[PDB]
Amino acid sequence: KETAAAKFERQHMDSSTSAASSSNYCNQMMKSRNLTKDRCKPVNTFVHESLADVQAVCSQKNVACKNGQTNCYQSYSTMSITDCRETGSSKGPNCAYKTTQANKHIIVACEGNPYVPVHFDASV
């Protein structure tokens, strides 16, 4: 099975662009990253920064996690991101997503050795 670190990269990293290119970005990306396999993942955020920049967040601002955990970190600077949210009439096997691009700090949960991102908690 996929490691937590690898799953985080597949689900949340997109260093190939600098921002959601169009309104169909999420429809394409959620498919390409295999997040629409057996169900449409309802919500997912892609970060448009280098993997190195996102991994660096694990040494940045230590904050509590939504779930009350303490291995969360908030990026010191804002980053380009794209939030993908499934929309109402979305059923299957065709998933429909609304694409919302923004520049915000990200909060990720980290763990392991190396100490890398394993979950995307939120963006502020």
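The residue numbers of chain A are those assigned by Swiss-Prot, with the residues present covering 27-150 sequentially.
This deposition comes from X-ray crystallography, 1.5 Å.
Just so it is clear, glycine is given a Cβ too, placed from its N, Cα and C backbone atoms.
What Swiss-Prot says about this one:
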type: BINDING; residues: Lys33, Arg36, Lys67, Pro68, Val69, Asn70, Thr71, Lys92, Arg111; note: substrate binding site
type: MUTAGEN; residues: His38 to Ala; note: Loss of activity
type: ACT_SITE; residues: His38; note: active site, proton acceptor
type: MUTAGEN; residues: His145 to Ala; note: Loss of activity
type: ACT_SITE; residues: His145; note: active site, proton donor
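The CA atom of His38 (mutagenesis position) is located 6 Å away from the CA atom of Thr71 (substrate binding site).
DSSP gives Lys67 (substrate binding site) a coil state; it is part of no helix or strand. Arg111 (substrate binding site) falls within a strand segment according to DSSP. Put simply, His145 (mutagenesis position) is 13 Å from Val69 (substrate binding site) when counted between their Cα atoms.
When the binding-site residues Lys33, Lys67 are scored by other C-beta atoms within 10 Å, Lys67 scores highest. Close to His145 (mutagenesis position), meaning Cα to Cα within 10 A, are the following binding-site residues out of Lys33, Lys67, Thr71, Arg111: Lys33. Listed in sequence order, the residues of the same chain lying 6 or more apart from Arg111 (substrate binding site) and placing their CB within less than 8 Å of its CB are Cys52, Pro68, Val69, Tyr123, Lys124, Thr126. Among the residues the record lists as binding substrate, namely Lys33, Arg36, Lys67, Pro68, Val69, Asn70, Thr71, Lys92, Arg111, the two farthest apart have Cα atoms separated by 22 Å.
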